[PDB]
Amino acid sequence: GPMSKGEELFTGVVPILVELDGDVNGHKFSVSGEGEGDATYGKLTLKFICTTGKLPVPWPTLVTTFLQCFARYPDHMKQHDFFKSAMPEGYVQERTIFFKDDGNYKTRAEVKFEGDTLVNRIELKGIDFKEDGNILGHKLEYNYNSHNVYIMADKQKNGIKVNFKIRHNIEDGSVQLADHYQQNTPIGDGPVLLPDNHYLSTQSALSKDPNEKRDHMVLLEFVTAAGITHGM
């Protein structure tokens, strides 16, 4: 049987909405996204448009901010799926992202069902970025590397936490590190699944829509959980 009510909400393809309100170094911007997720296969397909004009930061720097409830949790790990267990009421996802030798993003998001759509609504604030740096200078290549992140329960606050470093390729062959600190809290009061320590493995591909004039990003992702019981 299912390990949570929310688990049952992801057995098929689910429509997704993303809305982001951003302010980086005083530049306000808005992004809207639409797409589909299929947690049976850990897959996400999304398209994002900057509705205020040109995006003042590089698209790759917002990938982690723009849905871990769509991770594929294999059968022997469904008891560790916090993200679906918080649904439908959802969870708050808070981060600070520290860009090495540059500014920081602070983000607060709510991920929940609204009607039949899984919706991620984000407030992002960035400060202390260098005008001529990798971020405001758009020096990041339009690609994305794979990353494995270590999920841990936050027993006292009834949620999960994770730290991880994103490596962004720069146009000169160097890397821009984006150090992520993340805290997830249920929105509702019902029971949730607090996981054993485990990994989420994510692969991401960035592309463009040939028919899209606006500044935009097409994002395809594969996310799967991997346990470390090592029963051998």
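Residue numbering: from 1, along the chain as shown.
Every residue gets a Cβ built from N, Cα and C, even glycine.
Counting only same-chain residues six or more apart in sequence, the Cβ atoms lying under 8 angstroms from the Cβ of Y144 (mutagenesis position) belong to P60, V63, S204, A205, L206. DSSP assigns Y144 (mutagenesis position) to coil, not to a helix or a strand. Listed in Swiss-Prot as a mutagenesis experiment, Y144 to C (Swiss-Prot position 145) is described as follows: In mut1.9; shifts fluorescence lifetime from 3.03 to 2.74 ns.
One entry in Swiss-Prot concerns the mutagenesis experiment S146 to P (Swiss-Prot position 147). Its note says: Increases fluorescence at warmer temperatures such as 37 degrees Celsius.
Annotation of the published mutagenesis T202 to H, W or F (Swiss-Prot position 203) in Swiss-Prot: Results in significantly red-shifted excitation and emission maxima; the original residue is retained in the structure shown. Around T202 (mutagenesis position), taking its Cβ as the centre, 22 other Cβ atoms fall within 10 Å, counting all chains.
According to DSSP, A205 (mutagenesis position) is assigned to a strand segment. Around the Cβ of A205 (mutagenesis position), the number of neighbouring Cβ atoms within 10 Å comes to 11. According to Swiss-Prot, the mutagenesis experiment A205 to K (Swiss-Prot position 206) carries the annotation: Abolishes the tendency to dimerize and leads to monomeric fluorescent proteins.
In sequence order, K43, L44, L46, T202, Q203, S204, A205 constitute the residues six or more apart from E221 (mutagenesis position) in its chain with CB-CB distances below 8 Å. One mutagenesis experiment named in Swiss-Prot is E221 to G (Swiss-Prot position 222), and its note says Suppresses the 399 nm excitation peak, leaving only the longer wavelength peak at 475 nm.
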C-beta crowding around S146 (mutagenesis position), within 10 angstroms: 10
